[PDB]
Each structure stands twice: as C-alpha cells, then as structure tokens.
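Reading through the structure tokens given below for one structure.
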Amino acid sequence: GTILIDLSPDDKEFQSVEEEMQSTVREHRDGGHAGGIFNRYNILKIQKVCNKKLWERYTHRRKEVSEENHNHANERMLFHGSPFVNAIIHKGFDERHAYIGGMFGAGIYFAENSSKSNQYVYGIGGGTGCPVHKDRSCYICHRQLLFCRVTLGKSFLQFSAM
Amino acid sequence: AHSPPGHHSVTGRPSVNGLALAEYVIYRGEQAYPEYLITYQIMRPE
Ligand SMILES: O=c1[nH]c(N2CCC3(CC2)CN(CCO)c2cc(F)cc(F)c23)nc2c1CCCC2
Ligand SMILES: [Zn+2]
C-alpha cells in the first residue's frame, strides 16, 4: 500500500522540511540524556509517504472534525518519533497503541520541537540508545522521524509545569 | 483514551521553560497522516 518517494536535496520541498527539522531543535532539561547532545542534524534522506487508503481515512476524518469546529480542521505539521516508525508508515497511526505514560492522557503524541520527538526514536527516554552501540547520543547510527499532518480540531489547552 | 468532552485533541503547552514548544495529543489514529519520513544523524557539537 505505502510507497516512499525520495525528495532531491535540490528540491524546495526537501529544503523546507529540513528547515523545520533544524529550526525546532532546542536544549532539553535532561542535558541530552534521552536524545543525545547536539545542536543540529545531518539530514540523510527525506521521503514522501504515499498511501491512498491512509490518506482517504485521514481526509475523511479531517472533514468530520472541521464540521464540528466552526469549519476549522486546525491542521498542523508536527513531529513524531517512535521505534515503530516502519509500522506507522505502512499501517497508519493506531489509537489502540496510545502512549499510556504521557502527561496528557493515553493518546498519540506529537511535538513542535523536532528534538523532543528525537527523544523517542530509540524508545521511551531514548531506551538503551542505538541498537548497534547502545548509545543514546550516537553520532553514527541513522535515526528516523516522521513529519506528520495532524488534525487538532477544537483543542483543549492544558498548561504544563515543564 | 478519549479527548476531553467537546474537544478533538489536547494541546500541552509548557508554562515554565519559555523556549519549549507545545506537544499535542490526539485520540484517533485517523487524525494524523505520516507525510514525511526523515532519515538523519544528530551532529556532534563543534
Ligand atoms: O514524538 C513523540 N513520540 C512519542 N512516543 C512514540 C513512541 C512510544 C512512546 C510515545 C509509543 N509507544 C506505544 C505504542 O507504540 C511506545 C512503545 C515503546 F516500546 C517505545 C516507545 F517509544 C513508544 N511520544 C512523544 C513524542 C513527542 C511529544 C512528547 C511525547
Ligand atoms: Zn550507534
């Protein structure tokens, strides 16, 4: 079902997505414990994820949400990091597998800071780090993030103590 | 879980670290589409 289309680094779409990655790196209060110590990424590949059935499922729900929120889908582009990114691109997001230990309830979590989602690519809190070197701050091993279209609709604003 | 009554998502907005951006939660897989797959390394600060 899912096809992955490589974007050329000379394409403005590639550069636009890299810019969103790079410009939303921040310092984390764990000093880099979970996601590693870095100020920027080396982007190796950016692929467009194409799946007609999953896109139709998404836009069908987006229309429902829009009609329930004064005609405003409140659609954002947000990052998602997960050890199971390969399952996600083939099967879609699945609320049956929500993050149970999230601060804002058992749901599917996304971040404006790319570096926040980077804390989850190797597991919760970075897991034990990269599979090859067991290094949460590995500079050698490849990581993967998703940059996702997310329909927020009417969003409940919860201030956090973070 | 379920979203708060009358809402479709939660915005978790850090109120202490003024540089930390928001996190968002949805409760239906159909409200997100994985549009770009980005392969990268973190870079060692120089
Ligand atoms: O990008 C983000 N990804 C996540 N995840 C994604 C991966 C997830 C934890 C939550 C999910 N989960 C349940 C079914 O997969 C699971 C299981 C595991 F064994 C390991 C593991 F890492 C996870 N959380 C956040 C952000 C950014 C905003 C802050 C929170
Ligand atoms: Zn490694």
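Swiss-Prot numbering applies to chain A: residues 952-1113, in that order.
Recorded method for this deposit: X-ray crystallography, 1.8 Å.
Each Cβ is built from the backbone N, Cα and C atoms, and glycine gets one as well.
According to Swiss-Prot, the feature Zn(2+) binding site maps to A:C1081, A:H1084, A:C1089, A:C1092, an assignment based on similarity to another entry. Listed in sequence order, A:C1081, A:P1082, A:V1083, A:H1084, A:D1086 are the same-chain residues six or more apart from A:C1092 (Zn(2+) binding site) with CB atoms under 8 A from its CB.
Taking the Cβ of A:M1054 (mutagenesis position) as reference, residues of its chain lying under 8 Å away and at least six apart in sequence are, in sequence order, A:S1111, A:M1113. DSSP classifies A:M1054 (mutagenesis position) as coil under the three-state reduction. Per Swiss-Prot, mutagenesis A:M1054 to V is noted as: Loss of activity.
Checking the recorded positions A:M1054, A:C1081, A:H1084 against chain B with a Cβ-Cβ cut-off of under 8 Å leaves A:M1054. For A:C1089 (Zn(2+) binding site), applying a Cβ distance below 8 Å and a minimum sequence separation of six or more within one chain yields A:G987, A:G1080, A:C1081, A:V1083.
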